[PDB]
Amino acid sequence: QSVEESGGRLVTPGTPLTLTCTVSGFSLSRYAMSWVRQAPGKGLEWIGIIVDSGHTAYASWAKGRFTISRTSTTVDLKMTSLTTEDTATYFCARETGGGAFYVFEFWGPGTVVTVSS
Amino acid sequence: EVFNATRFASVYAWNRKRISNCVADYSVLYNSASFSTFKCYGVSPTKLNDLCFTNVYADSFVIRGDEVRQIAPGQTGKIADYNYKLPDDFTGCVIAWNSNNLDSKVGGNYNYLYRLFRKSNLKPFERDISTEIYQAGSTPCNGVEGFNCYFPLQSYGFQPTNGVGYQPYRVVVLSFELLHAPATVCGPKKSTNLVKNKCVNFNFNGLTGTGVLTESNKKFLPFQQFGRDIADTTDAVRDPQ
Amino acid sequence: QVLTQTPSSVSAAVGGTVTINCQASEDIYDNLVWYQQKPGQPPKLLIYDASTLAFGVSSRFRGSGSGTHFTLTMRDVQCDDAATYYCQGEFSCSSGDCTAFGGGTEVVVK
Amino acid sequence: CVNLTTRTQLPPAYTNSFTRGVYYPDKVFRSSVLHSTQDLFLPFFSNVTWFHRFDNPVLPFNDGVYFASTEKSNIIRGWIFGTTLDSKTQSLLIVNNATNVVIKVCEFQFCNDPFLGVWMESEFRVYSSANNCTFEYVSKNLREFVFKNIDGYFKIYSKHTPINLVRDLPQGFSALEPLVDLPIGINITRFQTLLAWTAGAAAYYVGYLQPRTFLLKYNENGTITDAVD
Ligand SMILES: *[C@@H]1O[C@H](CO)[C@@H](O[C@@H]2O[C@H](CO)[C@@H](O)[C@H](O)[C@H]2NC(C)=O)[C@H](O)[C@H]1NC(C)=O
Ligand SMILES: *[C@@H]1O[C@H](CO)[C@@H](O[C@@H]2O[C@H](CO)[C@@H](O)[C@H](O)[C@H]2NC(C)=O)[C@H](O)[C@H]1NC(C)=O
Ligand SMILES: *[C@@H]1O[C@H](CO)[C@@H](O)[C@H](O)[C@H]1NC(C)=O
Ligand SMILES: *[C@@H]1O[C@H](CO)[C@@H](O)[C@H](O)[C@H]1NC(C)=O
Ligand SMILES: *[C@@H]1O[C@H](CO)[C@@H](O)[C@H](O)[C@H]1NC(C)=O
Ligand SMILES: *[C@@H]1O[C@H](CO)[C@@H](O)[C@H](O)[C@H]1NC(C)=O
Ligand SMILES: *[C@@H]1O[C@H](CO)[C@@H](O)[C@H](O)[C@H]1NC(C)=O
């Protein structure tokens, strides 16, 4: 079970950017993918989760400007109206098994999204 | 109609059903794997088919999954002390299973209520329906919601995105009791095939003996069961089958 | 909705023990997990359910606590344990914000 | 319920029991065998009450009841049994209505004068309240019945016969066969029959059982043909 992701780029504020997480070695329709981020040298932050059925959950601090989508082998997350304080590192993390949500045993390598002029 | 129906009662408003004059079958439930947890106290479920009980009480409710541990004899919890309390010498058990596919909603199933506050711990096997506002201040709240006047009843946030601990769980507790009264609830026992013209050890309806059972040509009366001779000699005729 | 971790930073010798306290603003039963994040590496889940050691982790890390207070203690902390630790617990549903992460703590061994 | 007092008071008549009230004690089958038993029976050649007009007062249930009735319109419908009959304790109830037999065992707020109204029946005022129930059940001519309660079991033996007499128990012999068993552990002391505005004519005979010894003769087919006190 290998989970990787990509989409790191340097973009101006307010420019949408999508980030794609590719799974390998397991069935995505059984396991829940999630999105987390951390600022340089700061603590972990939670972005959202998608259950295996397809239902979506987000975070209050996000205000509802993320969008997480699922397909065959690409758990993708899209952003709108980027600010200058979103420069952080993003990960997509897998679960242990059926149910038992919010455990994050397997994590991606890590990608950095920077916003500047 | 009790194990899987369209409507199950709440944890604080659990539904009691009386099972009597029934020929129960505990083998099918033992072999069924659709139930998350099934383990019983006082009597092993393997031999439930043998014991005969005068009456059975089945209480159905839907609780939080992580709270299924609280439903046990000698257990202290929130729903255990305020919604459903079990006696220490409780005979029987509970059968519980995850029911997120039916008892949860995308926006949150809020039809399930549970009590958080009350005067004191309730006695085992007690039902509470009154929705009196739990007052925590000195001044009488006059039954009006406000400050320091807490509402004991709260609704569970059942959503598909919740964890297995938070998924709704349907629980039906079976309780068995006996007293100085005839027993009626038990299994169908067993009826092995009958063999004729051979010296066999027979047990007909609780009468045991040894002998050869041949075909007979005699007339009984509809209510008659046994047969007799000039001196207390049994010639059984009425097959229970 | 708020997770708190204490202390922010603490150090101990190689032949010593230290404790970390994680407090939840709401009742979370025992649904609480821990992570270890080395500098530049993704977090690794060390203990889940606040009392079960994860697969492949050492036995020198122990977890306890229940309800709103949880404690993770490391015994005979080696030089490889110098990293950051975080606690996370499920927080009901609609009522709050699904799940939240703790502030984290830093451990350095002399 | 309904209080009615238009009844002509009169002491009840008595009639000779003759040789009625023999019931099979169990399901044993014997042929051409004279068998001696000791059990609760109605003594031969006794004098039994002959109630009548409307007259349905309470009758104690000492140890068992032999209840006989002959009519042409089935004015008699059912029975109430129990001890207090005030819903403060258990109280049996049997109604053999036109549809089917209905039997209950719980407490009922029985009035002092329960009856049934009648032709289309409209009145049902035997009781007013019933709570905390335990058991339920739905299933020229002289009808004979024997009711007993042993070890918390209720036994009903019944028999229907065609008669040509007028105003007395016919002089003959007829065995009583077991009909119904009820598994209810109620200690019982009293009962009261039923009747079905307009007033009709009815008369039912009541007899009380006691421990005795009997001899019974079985025929080739096992039916009882004669008995000896
Ligand atoms: C409700 O539960 C009963 C349990 O007895 C189900 O009846 C059996 O269910 C299994 C599994 O689906 C079947 O293999 C059997 O054939 C069922 N028995 C009979 C007699 O049909 C019942 O199906 C359940 N109801 C629903 C809607 O699933
Ligand atoms: C029918 O008559 C009886 C007796 O005449 C009534 O029973 C009395 O009811 C009153 C009030 O309910 C009680 O105070 C008496 O104690 C009862 N009598 C006895 C002897 O206890 C009965 O209420 C009447 N029913 C109707 C419908 O009129
Ligand atoms: C007993 O059950 C079997 C099963 O179908 C049936 O064939 C038979 O007629 C039944 N007999 C009685 C007396 O109920
Ligand atoms: C007839 O019945 C009365 C009623 O008490 C009784 O006193 C009398 O002894 C009976 N007569 C016979 C012959 O049994
Ligand atoms: C109901 O009746 C049963 C006996 O059938 C008795 O044990 C119980 O105490 C009764 N309850 C009430 C509330 O009358
Ligand atoms: C007999 O019936 C009475 C009610 O009239 C009851 O109180 C008593 O307990 C019964 N007898 C026994 C031995 O239970
Ligand atoms: C027994 O029944 C047969 C016919 O069923 C009848 O001929 C015979 O007379 C009966 N036996 C007696 C003693 O009546």
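Numbers in chain B track Swiss-Prot; the residues on display, in order, are 340-580.
Technique stated in the header: electron microscopy, 3.5 Å.
Cβ atoms here come from the backbone N, Cα and C positions, even for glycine.
While the structure shown retains the original residue, Swiss-Prot records the mutagenesis experiment B:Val483 to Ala with this note: Increased resistance to neutralizing antibodies. Taking a C-beta cut-off of under 8 Å and a sequence gap of six or more, B:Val483 (mutagenesis position) has these contacts in its own chain: B:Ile472.
Among the sequence features in Swiss-Prot, the mutagenesis site B:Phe490 to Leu is noted as follows: Increased resistance to neutralizing antibodies and human covalescent sera neutralization. Cβ-based neighbour count (10 Å, all protein chains) for B:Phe490 (mutagenesis position) stands at 13.
Under the DSSP three-state reduction, B:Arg346 (variant position) is assigned to coil, being neither helix nor strand. Annotation of the natural variant B:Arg346 to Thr in Swiss-Prot: In strain: Omicron/BQ.1.1, Omicron/XBB.1.5, Omicron/EG.5.1; the original residue is retained in the structure shown.
In the three-state DSSP scheme, B:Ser371 (variant position) is classed as coil. Quoting Swiss-Prot on the natural variant B:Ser371 to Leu: In strain: Omicron/BA.1.
Among the natural variants that Swiss-Prot reports, B:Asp405 to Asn is described with the note: In strain: Omicron/BA.2, Omicron/BA.2.12.1, Omicron/BA.2.75, Omicron/BA.4, Omicron/BA.5, Omicron/BQ.1.1, Omicron/XBB.1.5, Omicron/EG.5.1; complete loss of interaction with host integrins. Counting only same-chain residues six or more apart in sequence, the Cβ atoms lying under 8 angstroms from the Cβ of B:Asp405 (variant position) belong to B:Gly504, B:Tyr505.
Quoted from Swiss-Prot, the note on natural variant B:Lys417 to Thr is: In strain: Gamma/P.1. Around B:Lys417 (variant position), a 10 Å sphere centred on its CB holds 15 further CB atoms from the protein chains shown.
Reduced to three states, the DSSP call for B:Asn440 (variant position) is helix. The note that Swiss-Prot attaches to the natural variant B:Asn440 to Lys is: In strain: Omicron/BA.1, Omicron/BA.2, Omicron/BA.2.12.1, Omicron/BA.2.75, Omicron/BA.4, Omicron/BA.5, Omicron/BQ.1.1, Omicron/XBB.1.5, Omicron/EG.5.1.
Taking all protein chains in view, 12 other C-beta atoms sit within 10 angstroms of the C-beta of B:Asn460 (variant position). Here Swiss-Prot describes B:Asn460 to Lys as a natural variant; the accompanying note says: In strain: Omicron/BA.2.75, Omicron/BQ.1.1, Omicron/XBB.1.5, Omicron/EG.5.1.
Record note (Swiss-Prot) on the natural variant B:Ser477 to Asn: In strain: 20A.EU2, Iota/B.1.526, Omicron/BA.1, Omicron/BA.2, Omicron/BA.2.12.1, Omicron/BA.2.75, Omicron/BA.4, Omicron/BA.5, Omicron/BQ.1.1, Omicron/XBB.1.5, Omicron/EG.5.1. Counting only same-chain residues at least 6 apart in sequence, none has a Cβ under 8 Å from the Cβ of B:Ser477 (variant position).
B:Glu484 (variant position) falls within neither a helix nor a strand when secondary structure is assigned with DSSP, and so counts as coil. Sequence-distant neighbours of B:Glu484 (variant position) (same chain, 6+ apart, CB under 8 A from its CB) are B:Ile472, B:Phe490. Annotation of the natural variant B:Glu484 to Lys in Swiss-Prot: In strain: Beta/B.1.351, Eta/B.1.525, Theta/P.3, Iota/B.1.526, B.1.1.318, Gamma/P.1, Zeta/P.2 and Mu/B.1.621; May enhance affinity to human ACE2 receptor; the original residue is retained in the structure shown.
According to Swiss-Prot, the natural variant B:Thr547 to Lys carries the following note: In strain: Omicron/BA.1. For B:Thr547 (variant position), other Cβ atoms within 10 Å of its Cβ number 9.
Within 10 Å of the C-beta of B:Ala570 (variant position) we count 6 further C-beta atoms, all protein chains included. In the three-state DSSP reading, B:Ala570 (variant position) counts as coil. For the natural variant B:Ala570 to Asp, the note given by Swiss-Prot reads: In strain: Alpha/B.1.1.7.
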DSSP-derived structure type at B:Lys417 (variant position), helix or strand or else coil: helix
For B:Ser371 (variant position), the number of other Cβ atoms found within 10 Å of its own Cβ: 12
Mapped DSSP class for B:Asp405 (variant position), helix or strand or coil: helix
Cβ packing number for B:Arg346 (variant position), 10 Å threshold: 8
B:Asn440 (variant position): tally of other CB atoms within 10 A of its CB: 10
Distance-selected recorded positions near ligand 5 (C-beta under 6 Å), from B:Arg346, B:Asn440, B:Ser477, B:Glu484, B:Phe490, B:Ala570: none
